[PDB]
2 protein chains.
Amino acid sequence: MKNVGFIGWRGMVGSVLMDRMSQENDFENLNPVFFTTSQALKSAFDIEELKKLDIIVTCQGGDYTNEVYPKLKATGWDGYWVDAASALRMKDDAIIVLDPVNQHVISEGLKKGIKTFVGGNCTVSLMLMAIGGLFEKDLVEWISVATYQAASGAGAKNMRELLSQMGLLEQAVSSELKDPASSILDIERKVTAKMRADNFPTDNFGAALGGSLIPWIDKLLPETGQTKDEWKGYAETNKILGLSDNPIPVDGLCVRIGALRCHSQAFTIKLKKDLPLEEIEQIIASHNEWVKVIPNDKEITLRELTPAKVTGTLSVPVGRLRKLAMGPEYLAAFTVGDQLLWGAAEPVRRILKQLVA
Amino acid sequence: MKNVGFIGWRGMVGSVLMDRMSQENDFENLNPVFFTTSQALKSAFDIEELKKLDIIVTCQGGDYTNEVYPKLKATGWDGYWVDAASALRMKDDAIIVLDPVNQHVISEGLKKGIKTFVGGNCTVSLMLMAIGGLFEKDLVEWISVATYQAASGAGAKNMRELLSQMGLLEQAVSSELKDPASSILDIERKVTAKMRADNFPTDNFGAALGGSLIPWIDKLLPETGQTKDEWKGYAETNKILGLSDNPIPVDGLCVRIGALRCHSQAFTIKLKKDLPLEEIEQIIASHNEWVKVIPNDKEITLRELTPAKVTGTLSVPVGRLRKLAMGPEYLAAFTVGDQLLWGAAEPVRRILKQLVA
């Protein structure tokens, strides 16, 4: 059995990984060694204790990886580094994992001698898990995206802030909501007044999220005009698919909405050729066992294609599939997927399973 | 002075109209006659009293219009019908108003003898107020839209449901949020559990909105696969611009999010010709006095381009302006606008002002 080290297993992403691993009994397949950054278990900074392991799985973050990874590689360590952080995604000796989509790229990398496997961007990996069949069959020319991102991608304190903001908004008009006769405009004026107040908690977001939205995620990239999160659409979709020689354009706007764990995305996909709707539905459905084609009907979309339904599950529903008014080569698609699972911990758990097998 | 009748002035849209008219002292320029549907002030069903007026302004709704309008027209009535409802929009003797955008179309209709003026679709009106300059200079080939719609477009009870939903979500984890050391995963499990519960109020939406989203607005139109709200993009943008002979494709997905009265929209605009970014910003900015070009910077986007900022104001900010990866002919734009104002009561108030002058 492989001796595997775990760092950042107590954080949010790390906790989801521990729970998923426990659920699938992944621990009876390896020898787990747990690390801690605390001085109050082995030290996550002890390069010699980390050198003894076959595989290192980290959910600690970029600031840790950027400190520890180069120091450990400097000792001659030929083991595997599995990372949930973004820090190493864009290095040449690193492959971005999402096995139901890029199993061939990972298999070629294990053969080539790649020792660093990093999980992908949440929105990009959730997009590929949904619309993956179109990429396999080379039907994608370009994709325009508009995201509906949850607070979890920004962190734990961010989820708490959103909930606190939601509560303070209702509390502001609690008495008025009780009587069915009260003025709706008055209620609105009071909720907007509370949203705008000095004591309204906006420290983690820098703006109100509950009852609103924030059309900006991460630092600006002056060269393209994109934000770091928006840039990961072009950069990562092509790195995951091994298409760095023939880059398919994926660009759009990344917006933060008041949801807890699920990222939703609206797509305008330009197909290379004109195909029937019934065929496109079967091509999407056949790619993997997690994707779910939701028929363009009201009651079923309301019940299936929402964060309410998908939260805490591995299911990746895709729906609102129809041809757009620009041409029969323009497809409309809307998807919903859990950020902490396929967008964070699940591709990490799955590459580990392959490595310890 | 013109004798003007007001129907549905106590509803939500009608109340915003009364407030705006009062704020602009519009009552000093006309003779107001108020109608009611109540049997507990003139009757909104008394065709003879309605026949005496020069103009009828209604925010009552489609079920009123469809009953009263044909009856009153059958008596030989020469006056004007100004409607906030959707009922008459697609009729040949009716023009869809939004004067900062279609003043020429309205003037030509007054000189042609058109007697019915109907306010337009909220999302379409808010889009045209934002990027009107691009339609003026005939730079738009097609537009793909992804909307972030407020609860107000669905009505008063819907806004109340959203607020009640937000409240029950925080209340479910009230003491856990006060404790800075509590588990985030435990918190989300409880919030998701309450969102999923039987007693959680989802009556008006048919699904949870607070902490979630609903990617379906209005009835299915089996013909194109679009929803009735999505269809209004193609149909209404062209009727407002008088381009029913040469239709510019506007299509996309209409999604309901947890916002009160501001609709936000993400666009992928395909320009006919390749123009510089610094020039595209000036063209959008110079179209009308309400649009506001927000520079592509973080602190300013957070402060300006949000429902929190624009709610209850006539300001229509447009931002996140950049060239997309598909080519320099592809522009990205994000806009926010108050649904009750430019998307409902404001175009109605404005055509009335022109009619009574």
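What you see of chain A is 1-40, 55-371, where the numbers are those given in Swiss-Prot.
Placed from the backbone N, Cα and C atoms, the Cβ positions cover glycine too.
A:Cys136 (active site, acyl-thioester intermediate): 24 other CB atoms within 10 A of its CB, across all protein chains. The active site, acyl-thioester intermediate feature in Swiss-Prot is assigned to A:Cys136.
A:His277 (active site, proton acceptor) falls within a strand segment according to DSSP. Spatially close to A:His277 (active site, proton acceptor) yet at least six residues away along the chain are A:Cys136, A:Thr137, A:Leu140, A:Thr161, A:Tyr162, A:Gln163, A:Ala164, A:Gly167, A:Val350, A:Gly351, A:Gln353, A:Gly357, judged by Cβ distances under 8 angstroms. Under the heading active site, proton acceptor, Swiss-Prot lists A:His277.
Around A:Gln74 (NADP(+) binding site), a 10 Å sphere centred on its CB holds 24 further CB atoms from the protein chains shown. Taken from Swiss-Prot, the feature NADP(+) binding site applies to A:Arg10, A:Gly11, A:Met12, A:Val13, A:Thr37, A:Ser38, A:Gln74, A:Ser166, A:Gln353.
Under the heading phosphate binding site, Swiss-Prot lists A:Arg103, A:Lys246, citing experimental evidence as support. DSSP classifies A:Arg103 (mutagenesis position) as coil under the three-state reduction.
Taking the Cβ of A:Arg103 (mutagenesis position) as reference, residues of its chain lying under 8 Å away and at least six apart in sequence are, in sequence order, A:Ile110, A:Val132, A:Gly134, A:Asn135, A:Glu250, A:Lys253. Recorded in Swiss-Prot as a mutagenesis result, A:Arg103 to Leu carries the remark: 7-fold increase in affinity for ASA, 150-fold decrease in affinity for phosphate, and 1400-fold decrease in activity.
Looking at Swiss-Prot, the entry for mutagenesis of A:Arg103 to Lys says: 2-fold increase in affinity for ASA, 23-fold decrease in affinity for phosphate, and 275-fold decrease in activity.
Quoted from Swiss-Prot, the note on mutagenesis experiment A:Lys246 to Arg is: 2-fold increase in affinity for ASA, nearly no change in affinity for phosphate, and 30-fold decrease in activity. For the recorded site, A:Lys246 (mutagenesis position), the DSSP three-state label reads helix.
A:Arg270 to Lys appears in Swiss-Prot as a published mutagenesis result, with the remark: 2-fold decrease in affinity for ASA and 825-fold decrease in activity. A 10 Å cutoff on Cβ-Cβ distances gives A:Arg270 (mutagenesis position) a total of 25 other Cβ atoms nearby, all chains included.
No coordinates are deposited for the 14 residues that fall between A:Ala40 and A:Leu55. The C-alpha atoms bordering this gap are 10 Å apart.
Under DSSP, A:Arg270 (mutagenesis position) is assigned to a strand (E or B) in the three-state scheme.
Following the DSSP three-state reduction, the secondary structure of A:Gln353 (NADP(+) binding site) is coil.
Proximity to chain B (Cβ-Cβ under 8 A) holds for none of the recorded positions A:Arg10, A:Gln74, A:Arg103, A:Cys136, A:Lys246, A:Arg270. The most densely surrounded of the binding-site residues A:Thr37, A:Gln353 is A:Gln353 (count of other Cβ atoms within 10 A of its Cβ). The CA atom of A:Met12 (NADP(+) binding site) is located 22 Å away from the CA atom of A:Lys246 (mutagenesis position). The binding-site residues recorded for this entry are A:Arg10, A:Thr37, A:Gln74, and the Cα of A:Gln74 lies nearest to that of A:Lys246 (mutagenesis position). Counting every protein chain shown, 23 other Cβ atoms lie within 10 Å of the Cβ of A:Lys246 (mutagenesis position).
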